[PDB]
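Asks: Sharing a structure below in structure tokens format, with a few things to ask.
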Protein chains: 2
Amino acid sequence: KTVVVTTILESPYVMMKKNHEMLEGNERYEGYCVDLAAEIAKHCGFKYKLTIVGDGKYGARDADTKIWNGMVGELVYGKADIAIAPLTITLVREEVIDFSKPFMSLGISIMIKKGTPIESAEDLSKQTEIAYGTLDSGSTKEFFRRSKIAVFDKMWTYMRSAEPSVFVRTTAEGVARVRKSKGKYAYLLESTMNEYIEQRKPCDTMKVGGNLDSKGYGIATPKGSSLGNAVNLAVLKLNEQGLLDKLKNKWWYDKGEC
Amino acid sequence: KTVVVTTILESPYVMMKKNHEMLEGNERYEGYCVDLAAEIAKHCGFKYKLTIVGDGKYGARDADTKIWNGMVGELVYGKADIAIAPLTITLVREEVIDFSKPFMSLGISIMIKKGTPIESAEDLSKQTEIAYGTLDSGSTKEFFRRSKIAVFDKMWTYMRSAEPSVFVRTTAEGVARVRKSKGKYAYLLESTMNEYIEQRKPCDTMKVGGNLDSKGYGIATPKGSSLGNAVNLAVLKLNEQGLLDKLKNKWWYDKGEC
Ligand SMILES: N[C@@H](Cc1onc(O)c1Br)C(=O)O
Ligand SMILES: N[C@@H](Cc1onc(O)c1Br)C(=O)O
């Protein structure tokens, strides 16, 4: 039957076409993951319906209720058959859902307003003039919360108690904050999103320093789903064919505005 | 039996004494509402236990689940017997819980960093250079969300879509934001909290313009609770005895630091 795909509005993975109100179904969206879903579906031989995750979250488990939210939750509770989005492969998630090998590699990075005197995470941790934060949910926030590494521990300690809050609801908000804070706010996010934004007008942001870690995004399916095998092979095939690199260039650099 | 009082950490209504770790029970807290609870209990002849609302919220109903959160929720679901805090009497709340006549009068107001060229709500609505917001929950946010008054409608329209978010988690955060934004952020909050903060170091904030509305805080009890009658009479008695005004002066001006 028609496969239900859960995904999330995150540029340039999935975005509403400017003229979406005049369109219907899958045609309403565009982006790297929209193109990827089409390729995966073709190689696995299934028809699908793109749906945007109800709560706009990636996926975490509430420590008290033990309930999973976000795209991970939609898979865990059977609300969706597959997640095709910039969903980071992590230990906690790997335990409850299946993941294809990575379709994109990335790492946590620093985004600054051009001119900000910051070149690394160490730089940020050793000062207070420039505030810094992460998304209010997801693997980056979790990276800092769980890190036992001195420098990252120091940063988390500062972030968790910083006032006003240094956390944002969406990537768009973090970017807006960096752009409007006159260099007094730096944003910690995944290298992939950082690199995309660096090529977007008004071209006033920059990725600085090396990535804090090395990981990847994977296509997710409910644990034990018979669709997992084919999907994983499709990702490997698409990568080996150079299609994934082609898609990355298409949505990141081919039409960079900077 | 011992009455369970739900309240909230909001200065100067209820605050943790500096040395709370060395104290136990009700002795751990201090403030206007702590003193008020003692007076109400004495006049109604009951023993009580102060408890801080689990979710740190005042009280709203989720439009989807219809579940009440905050102090209102604790009363509605029988987790607490009475709420003694700066809980605003509103139509939606009055329908599900009982309220004593007001023990304090107030209205929505504007807090600015001294020197900010803003004298009214109209001023704020007609410009964009200075951002402004409210608590991310409670009667003030709701006032703007539901207002059909042109000026407030205009302000809500701007606030709801402003990026980054102009909403804060606690009063303390809104104050910190006003103080650290060099006049580029104004905070909308209740006159009572505004007046208290204006007398606190570093004495860099000011209440401007007249209040946007006129309302009051009431002591709340589960609907139909036999404790409601006595509590209401106690509030009226304490007010007529001048005790409420005495308490206001004690926690607002007697030890003002400005
Ligand atoms: N890919 C992450 C989400 C995320 O993590 N950090 C960010 O800035 C974003 Br967007 C995840 O799967 O949680
Ligand atoms: N008293 C209000 C809470 C509140 O509403 N606006 C604020 O700034 C605060 Br604190 C309520 O009962 O919701």
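Counting begins at 1 with the first residue displayed.
Technique stated in the header: X-ray crystallography, 1.6 Å.
Quick reminder: no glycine exception, Cβ is built from N, Cα and C everywhere.
The following feature annotations were taken from Swiss-Prot:
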type    : residues                                                : note
BINDING : A:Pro86, A:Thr88, A:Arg93, A:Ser139, A:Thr140, A:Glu190 : L-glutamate binding site
MUTAGEN : A:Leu91 to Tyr (Swiss-Prot position 504)                : Promotes dimerization. Strongly reduced desensitization
MUTAGEN : A:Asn239 to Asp (Swiss-Prot position 775)               : Increases rate of desensitization
Asks: Which recorded positions from the set A:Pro86, A:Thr88, A:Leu91, A:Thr140, A:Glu190, A:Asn239 have a C-beta atom lying less than 6 Å away from ligand 1?
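Replies: Cβ under 6 Å from ligand 1: A:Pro86, A:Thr88, A:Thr140, A:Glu190.
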Asks: Rounding to the nearest whole angstrom, report the longest C-alpha distance spanning A:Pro86, A:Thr88, A:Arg93, A:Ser139, A:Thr140, A:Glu190, listed for L-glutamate.
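Replies: Maximum Cα-Cα distance: 18 Å.
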Asks: Excluding near sequence neighbours, so keeping only residues 6 or more apart in the same chain, what lies with its CB under 8 A of A:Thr88 (L-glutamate binding site)?
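Replies: In sequence order, the residues whose Cβ lies under 8 Å from that of A:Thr88 (L-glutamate binding site) (at least 6 apart) are A:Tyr58, A:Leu106, A:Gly138, A:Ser139, A:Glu190, A:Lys215, A:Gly216, A:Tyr217, A:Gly218.
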Asks: Under a criterion of Cβ-Cβ distance under 8 Å and sequence separation of at least 6, what residues of the same chain contact A:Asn239 (mutagenesis position)?
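Replies: In sequence order, the residues whose Cβ lies under 8 Å from that of A:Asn239 (mutagenesis position) (at least 6 apart) are A:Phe103, A:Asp245.
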Asks: Based on DSSP, name the secondary structure state of A:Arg93 (L-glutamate binding site): helix, strand or coil.
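Replies: Its secondary structure by DSSP: helix.
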Asks: Taking the Cβ of A:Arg93 (L-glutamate binding site) as the centre, how many other Cβ atoms fall within a 10 Å radius?
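Replies: Other Cβ atoms found within 10 Å: 25.
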Asks: For A:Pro86 (L-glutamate binding site), what is the secondary structure by DSSP, using just helix, strand and coil?
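Replies: DSSP assigns A:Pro86 (L-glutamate binding site) to coil.
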Asks: In the three-state scheme derived from DSSP, which category covers A:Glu190 (L-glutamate binding site)?
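Replies: A:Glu190 (L-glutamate binding site) sits in a strand per DSSP.
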Asks: Residues with Cβ closer than 8 Å to the Cβ of A:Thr140 (L-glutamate binding site), same chain and 6+ apart in sequence?
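Replies: Residues satisfying the criterion: A:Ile108, A:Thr134, A:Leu188, A:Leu189, A:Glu190.
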Asks: According to DSSP, which of helix, strand or coil covers A:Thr140 (L-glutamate binding site)?
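Replies: In three-state terms, A:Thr140 (L-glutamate binding site) counts as helix.
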Asks: Taking only same-chain residues 6+ apart in sequence, whose CB is under 8 Å from that of A:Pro86 (L-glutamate binding site), what do you get?
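Replies: Correct list: A:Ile8, A:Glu10, A:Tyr13, A:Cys33, A:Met104, A:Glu190, A:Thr192, A:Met193, A:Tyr217.
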Asks: So what sits near A:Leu91 (mutagenesis position) in its own chain, CB-to-CB under 8 Å and at least six residues off in sequence?
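Replies: Residues satisfying the criterion: none.
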Asks: If you take the centroid of the Cβ atoms of A:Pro86, A:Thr88, A:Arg93, A:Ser139, A:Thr140, A:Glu190, the listed L-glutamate site, which other residues of that chain have their Cβ within 8 Å of it?
Replies: A:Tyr58, A:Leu87, A:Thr90, A:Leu106, A:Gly138, A:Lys215, A:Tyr217
